[PDB]
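To start, the structure under review is shown below, and the notes come after it.
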There are 2 protein chains.
Amino acid sequence: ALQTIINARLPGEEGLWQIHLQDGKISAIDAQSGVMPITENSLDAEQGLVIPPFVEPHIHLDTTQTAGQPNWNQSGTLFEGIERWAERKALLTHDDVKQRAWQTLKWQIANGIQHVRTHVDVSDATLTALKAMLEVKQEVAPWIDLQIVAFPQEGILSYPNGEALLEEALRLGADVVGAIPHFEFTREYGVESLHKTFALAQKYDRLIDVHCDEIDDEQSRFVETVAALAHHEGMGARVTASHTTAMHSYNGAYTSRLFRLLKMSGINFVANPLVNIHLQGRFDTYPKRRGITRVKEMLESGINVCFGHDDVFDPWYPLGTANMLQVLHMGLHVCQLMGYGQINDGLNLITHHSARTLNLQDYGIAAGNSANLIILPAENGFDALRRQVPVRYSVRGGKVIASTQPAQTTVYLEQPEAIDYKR
Amino acid sequence: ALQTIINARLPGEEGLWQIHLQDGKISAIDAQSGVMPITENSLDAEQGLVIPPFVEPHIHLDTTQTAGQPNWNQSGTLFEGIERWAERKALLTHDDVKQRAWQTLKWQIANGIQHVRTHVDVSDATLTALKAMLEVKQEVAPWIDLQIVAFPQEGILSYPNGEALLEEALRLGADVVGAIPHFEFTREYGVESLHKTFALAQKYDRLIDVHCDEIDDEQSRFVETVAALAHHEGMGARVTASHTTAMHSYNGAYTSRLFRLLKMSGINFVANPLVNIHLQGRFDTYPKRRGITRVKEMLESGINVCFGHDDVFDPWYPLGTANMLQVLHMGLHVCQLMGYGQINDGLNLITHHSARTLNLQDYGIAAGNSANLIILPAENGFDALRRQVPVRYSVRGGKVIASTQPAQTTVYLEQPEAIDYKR
Ligand SMILES: [Fe+3]
Ligand SMILES: [Fe+3]
């Protein structure tokens, strides 16, 4: 029965704020001139930062939690990962997918993530993972709004009945149409697959999220077709180009020309730091490229870009706890967004920009919006990122759905001293 | 009055182990065939991992904790960092250096680090930071063995009285002789500075740790002189080449030839992931090189390499909590040591290999050694790294000097559920 969040700091705002709640929504937001006393029905942010929930714009819940089953990827390569996944085929069932997806979703709830977009491989005639994920979506709805992308992993034109299966996935309820041009047999199939993807999105009124140019090939430019088609249909807001790691290898002249179109099209971009730094640059000896898309330049140009985890504890990425501040930390380093303001503003890459990517209509600490917000025990984005703080409280519909009692560290010098890693 | 560590897991060993303690030393280590009961004077590792303390082989305690004073580095560049540091000159006093060094040292104690090698800028006629650090070394001795490197930041031959000041630092007690060849005015001064560095190390019987080829210049090959001189003097074990980021840009043929000498010389290498990924590759547009030395290849060749944090909360690196598992996480990603075994064995890069780099004589969980060890609430190195676990207990001389009560996370679904991020 929470009525107020008090003593809240807000990004880009001075001072402390009080967030009033009513009927599961934010009724008003008022500045405070000092610290407010706690009381029944008040959740004290304790001068910590309050932001609208973290978002996971790109993850594969159908493959999550499978690392080491039955064997571990020892080389760490994409190739071996594919083989290790194949060895687990006998365990891939409806219940298995639901159990693993739920395990990661619980970690996400614990990490203040209330919006998740999962890709699901639909290059499977039985659509086993998709059927399982559609049930998971309904089951987790009280805690996470889950979007499902029908992802034609083996291609649309390069896989038997690929287009038919992609459309079947949409008819079953998938929220987003996926594609993977650079994986199609030819450049022509790649371009044609995008026309088919856009046609399906318009036919069913769905969003689009393409695994776009995820390859260190300076000639992989499917992103220009994604942006051009979006501009032509006037649907930029509903379109996302995931990865675009090839952009890391483009010459500057083409990239400059392309950026005009990217801005005009209004499409969204997702970079996946943890996985990109790991899987890109694998064909280089030395020097080795970083392989993340042009995040810094997109921000400078006002192009919406955000960060996803992509994989959690699977053959393609053995690590992760589904933590967005960890994803952000990696991205700030690899993209060299290390100035104070760049780091502080970093939270945008895992909150607001990701909400835009998911085309969310009810997101942000604003009057009238649902009371969905989280509290970080930190002074600002810089502090939260530097100390990799947990989510103190996650509030959804005005109710607490997760909480973390912080770790307590003590050093025993001449006298015991508490250490909080602040100066 | 601890007499035993029980239920301990050890890297590379099967099962649980009991570590007996007597007179501040490890008296014996015995395998257990099951879980042992707790009791008075027994520290229960609770099937967590027990390892010899984390080590910080490369940090600058003279510059730590100064970020944002008086202004923040907004571009994040090395150039601006130098300017921001210059603006703080009026605050650089004896007491200031001691206060800041101690602040970071407390974070290190909290993070299970009992061995630290700090570089101290001795291109200052007043040697202010060095005098302060020598007192800090004595003060922190009960918790951390601190090694001080006399670091001629502005060069030995390229700075007024550079050589005289370097020797004065040694006469005052600095443990290690530093150098920075690539920063000298000419290649010839660079090579000559190394001869002078080795001569001083032999004259005073000190270790050597060179800021070596920290630059994206494929022609910066001072590392071959460091290794050759060490081989000639038969002192490889006492010598360290820090950074060697230029090696990331060498052609493969030269690198292969060089590796024979690196192995034969027996010198140590320190990579500083967090700072290297941030400061290297700054002159590239796109693609952008990673800029970390050849860590993977050194491991494959049996060349001792380890990881340092380098900078903590300063103009050259605004982040950090002086956490070695965080440094390791970055290094595993950038160096693409992402296979299961590579990640699991990762702890070696922040424990044993770093101890070798510091030429430590009393390190490791072995009978006869001082009872210096830490307990991680994780099953193995992979688990500790993936979950970025805190140090549950840090034991020194058989006594607890630090402890962390873990954070407690709960998600409120149909029923409350504890989340520990394990599957
Ligand atoms: Fe993906
Ligand atoms: Fe350094």
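Chain A uses Swiss-Prot numbers throughout; the residues present, in order, are 5-427.
Every residue gets a Cβ built from N, Cα and C, even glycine.
Annotation source Swiss-Prot lists active site, proton donor at A:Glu218. Look at A:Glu218 (mutagenesis position): DSSP puts it in coil.
For A:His62 (Zn(2+) binding site), the number of other Cβ atoms no farther than 10 Å from its own Cβ, over all displayed protein chains, is 29. A strand conformation is recorded for A:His62 (Zn(2+) binding site) in the three-state DSSP classification. Annotation comment: Swiss-Prot describes A:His62, A:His64, A:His215, A:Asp314 as Zn(2+) binding site.
For A:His64 (Zn(2+) binding site), the Cβ neighbour count at a 10 Å cut-off comes to 25, with all displayed protein chains included. Swiss-Prot lists A:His62, A:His64, A:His215, A:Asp314 with the feature Fe(2+) binding site, giving experimental evidence as the kind of evidence.
The feature substrate binding site is assigned by Swiss-Prot to A:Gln157, A:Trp320, with experimental evidence given as support. Neighbour count (other Cβ atoms within 10 Å of the Cβ, all protein chains): 19 for A:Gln157 (mutagenesis position). A:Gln157 (mutagenesis position) carries neither a helix nor a strand DSSP state and counts as coil.
Looking at Swiss-Prot, you'll find the mutagenesis A:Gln157 to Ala or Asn noted as follows: Less than 0.01% of wild-type enzymatic activity.
What Swiss-Prot notes for the published mutagenesis of A:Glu218 to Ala or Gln is this: Less than 0.01% of wild-type enzymatic activity.
The secondary structure of A:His247 (mutagenesis position), as reduced to three states from DSSP, is extended strand. Around A:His247 (mutagenesis position), the C-beta neighbours below 8 angstroms that are at least 6 residues distant in the chain are A:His215, A:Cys216, A:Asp217, A:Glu218, A:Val274, A:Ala275, A:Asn276, A:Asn280, A:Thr297. A:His247 to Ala or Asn appears in Swiss-Prot as a mutagenesis experiment; the accompanying note says: Less than 0.01% of wild-type enzymatic activity.
One mutagenesis experiment named in Swiss-Prot is A:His247 to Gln, and its note says 200-fold decrease in catalytic efficiency.
Cβ-based neighbour count (10 Å, all protein chains) for A:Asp314 (mutagenesis position) stands at 29. For the mutagenesis of A:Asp314 to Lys, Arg or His, Swiss-Prot gives this note: Loss of enzymatic activity. The structure shown keeps the original residue.
Record note (Swiss-Prot) on the mutagenesis of A:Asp314 to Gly or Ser: Still active towards cytosine. Shows increased sensitivity to 5FC. DSSP assigns A:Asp314 (mutagenesis position) to a strand in the three-state reduction.
One mutagenesis experiment catalogued in Swiss-Prot, A:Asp314 to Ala, is accompanied by this note: 17-fold decrease in catalytic efficiency with cytosine as substrate and 2-fold increase in that with 5FC as substrate. Shows increased sensitivity to 5FC.
Record note (Swiss-Prot) on the mutagenesis of A:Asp314 to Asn: 35000-fold decrease in catalytic efficiency.
Swiss-Prot lists A:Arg13 to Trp among its natural variants, and the accompanying note reads: In strain: SO5076. Counted within 10 Å of its Cβ, the other Cβ atoms near A:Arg13 (variant position) come to 22, all protein chains included.
Proximity of A:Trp320 (substrate binding site) to non-local residues of its own chain (separation of 6 or more, Cβ distance below 8 Å) is seen for A:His64, A:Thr67, A:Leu82, A:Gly85, A:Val279, A:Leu283, A:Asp314, given in sequence order. Cα-Cα distance from A:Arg13 (variant position) to A:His62 (Zn(2+) binding site): 28 Å (rounded to the nearest whole number).
Within 10 Å of the C-beta of A:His215 (Zn(2+) binding site) we count 24 further C-beta atoms, all protein chains included. Shown in sequence order, A:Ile63, A:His123, A:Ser246, A:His247, A:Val274, A:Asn276, A:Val279, A:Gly312, A:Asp315 are the same-chain residues outside A:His62, A:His64, A:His215, A:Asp314 whose Cβ sits within 8 Å of the Cβ centre of the Fe(2+) site.
In this structure, A:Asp314 are the recorded positions from A:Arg13, A:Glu218, A:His247, A:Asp314 whose C-beta falls under 6 Å of some atom of ligand 1. A:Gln157 (mutagenesis position) and A:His62 (Zn(2+) binding site) have their C-alpha atoms 14 Å apart, to the nearest angstrom. According to DSSP, A:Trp320 (substrate binding site) sits in a coil region rather than a helix or strand.
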